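Okay, structure first, notes after.
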2 protein chains.
Amino acid sequence: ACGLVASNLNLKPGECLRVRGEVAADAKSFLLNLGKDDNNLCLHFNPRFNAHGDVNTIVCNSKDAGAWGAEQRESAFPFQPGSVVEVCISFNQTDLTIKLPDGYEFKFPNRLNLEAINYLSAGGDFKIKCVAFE
Amino acid sequence: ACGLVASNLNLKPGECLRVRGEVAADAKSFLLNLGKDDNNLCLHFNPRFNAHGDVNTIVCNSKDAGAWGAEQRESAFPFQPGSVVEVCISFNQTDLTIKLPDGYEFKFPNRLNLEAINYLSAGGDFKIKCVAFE
Ligand SMILES: CC(=O)N[C@@H]1[C@@H](O)[C@H](O[C@@H]2O[C@H](CO[C@H]3O[C@H](CO)[C@@H](O)[C@H](O)[C@@H]3O[C@@H]3O[C@H](CO)[C@@H](O[C@@H]4O[C@H](CO)[C@H](O)[C@H](O)[C@H]4O)[C@H](O)[C@H]3NC(C)=O)[C@@H](O)[C@H](O[C@H]3O[C@H](CO)[C@@H](O)[C@H](O)[C@@H]3O[C@@H]3O[C@H](CO)[C@@H](O[C@@H]4O[C@H](CO)[C@H](O)[C@H](O)[C@H]4O)[C@H](O)[C@H]3NC(C)=O)[C@@H]2O)[C@@H](CO)O[C@@H]1O
Ligand SMILES: CC(=O)N[C@@H]1[C@@H](O)[C@H](O[C@@H]2O[C@H](CO[C@H]3O[C@H](CO)[C@@H](O)[C@H](O)[C@@H]3O[C@@H]3O[C@H](CO)[C@@H](O[C@@H]4O[C@H](CO)[C@H](O)[C@H](O)[C@H]4O)[C@H](O)[C@H]3NC(C)=O)[C@@H](O)[C@H](O[C@H]3O[C@H](CO)[C@@H](O)[C@H](O)[C@@H]3O[C@@H]3O[C@H](CO)[C@@H](O[C@@H]4O[C@H](CO)[C@H](O)[C@H](O)[C@H]4O)[C@H](O)[C@H]3NC(C)=O)[C@@H]2O)[C@@H](CO)O[C@H]1O
């Protein structure tokens, strides 16, 4: 269905999760899901080039016990299809910080109040090239 | 056994898996398992500092339907407690090539004849700092 699925991550607050991968030449959208498990996501990171009505927009949302939360759309879109990008993610009690390329970075509330991230999955027109723990 | 567990890898012949991590100060052993799943491992890579009657010896083996194969032991042991070590693994239908530090490398047969690897697992006194797909 999608890409890489990693579990047992022991991502404690402060630590950084760096993910590098190449986006398809004709990418429609790609995603990175972080959380406790697939149904309890503290972060559903979804850049949309041309999908679900959104064009060149990063849509973020959470999932709690299977129920999707309120979406949060971002304006800056530093991803050119057919290139290699790197996203860096860290969190704390209050919220997570997503560092995108070109110096852009935004925050997303930690609606789940997760003290550790043990799950991550990738999907869409994206191919993981590296996963780093810092 | 077990720690970071990654599924849906879809690693194919020619592509190499690279893992970097730091070994524990009083590490008795650590392991990396590659296979089609938890019970069918084309490679159980296990560097033992002091475990199972072995002192500083790399024990490799396979597992088919849960049955451990015939152990193959290695001479070199470029591991030191506290230090960060990197290993790279490539494969084809014949055998996997474990490339260790300074140009040293050894081969282990692809006993199960897997064409692709979808499961990776890590365990023991090892801290994964990065996993790259090349
Ligand atoms: C003809 C003859 O006698 N030949 C002997 C061999 O018998 C002997 O074989 C090895 O023996 C060791 C030690 O076993 C001891 O404990 C037994 C009971 O627990 C006992 O019955 C044994 O006799 C032996 O006892 C020792 O006996 C000696 C002499 O009697 C005592 O010493 C004497 O003591 C005196 C004072 O009392 C005095 O000091 C004398 O000077 C002194 O000599 C000693 O004190 C006494 N100790 C004890 C506790 O009783 C075995 O460990 C070893 O077995 C392993 O290897 C063989 C194959 O070589 C396997 O068949 C066996 O299953 C073991 O394999 C390991 O299996 C595990 C489990 O699967 C593997 O780990 C897993 O691996 C997976 C990956 O594949 C995965 O990683 C997983 O996570 C792991 O858990 C290991 O990798 C396996 N390792 C290997 C290599 O296969 C031998 O049987 C030898 C050497 O001792 O000498 C002669 O050749
Ligand atoms: C300028 C611009 O870029 N604006 C965009 C908006 O376009 C965009 O809105 C989206 O619009 C979609 C299309 O609607 C049209 O098509 C249907 C189907 O035929 C029509 O029935 C409907 O009437 C619309 O028709 C259009 O009408 C206009 C006006 O008549 C036509 O234009 C006119 O045309 C004439 C000539 O005839 C002339 O040229 C005029 O000048 C011109 O104006 C136009 O041509 C015509 N189009 C067609 C084809 O006929 C909607 O489908 C889309 O819907 C989403 O948003 C609404 C609320 O806004 C929701 O109610 C709806 O359910 C849906 O929500 C999305 O739900 C999905 C899941 O179901 C969400 O995705 C999930 O998200 C999760 C994370 O939270 C996970 O990631 C999961 O995997 C993922 O699947 C998704 O996020 C939801 N989207 C939103 C926004 O919440 C939408 O409204 C908006 C919003 O994207 O952005 C603007 O920038």
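The residues of chain A that appear here are 2-135 by Swiss-Prot count, in order.
According to its header, this structure was worked out by X-ray crystallography, 2.2 Å.
The backbone N, Cα and C atoms fix where each Cβ goes, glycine too.
Listed in Swiss-Prot:
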type	residues	note
DOMAIN	A:4-135	domain 'Galectin'
BINDING	A:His45, A:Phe46, A:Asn47, A:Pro48, A:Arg49, A:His53, A:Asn62, A:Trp69, A:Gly70, A:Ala71, A:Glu72	beta-D-galactoside binding site
MUTAGEN	A:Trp69 to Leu	No carbohydrate binding
MUTAGEN	A:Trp69 to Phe	Reduced carbohydrate binding
Problem - All-chain count of other Cβ atoms within 10 Å of A:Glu72 (beta-D-galactoside binding site) - result: 12
Completion exercise
Taking only the CA atoms, the spacing between A:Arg49 (beta-D-galactoside binding site) and A:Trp69 (mutagenesis position), expressed in whole angstrom, is 18
Exercise for the section: Among the binding-site residues A:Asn47, A:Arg49, A:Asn62, A:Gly70, A:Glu72, name every one whose Cβ is found under 6 angstroms from ligand 2, counting any of its atoms. Expected result: A:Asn47, A:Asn62, A:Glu72
Fill in the blank from the handout: All chains considered, the count of other Cβ atoms within 10 Å of the Cβ of A:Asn47 (beta-D-galactoside binding site) is 22
Exercise for the section: Could you list the residues of the same chain, at least six apart in sequence, whose Cβ is under 8 A from the Cβ of A:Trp69 (mutagenesis position)? Expected result: A:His45, A:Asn62, A:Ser63
Fill in the blank from the handout: Filtered by Cβ under 8 Å and at least 6 apart in sequence, the residues in the chain of A:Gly70 (beta-D-galactoside binding site) near it are A:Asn62, A:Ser63, A:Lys64, A:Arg112
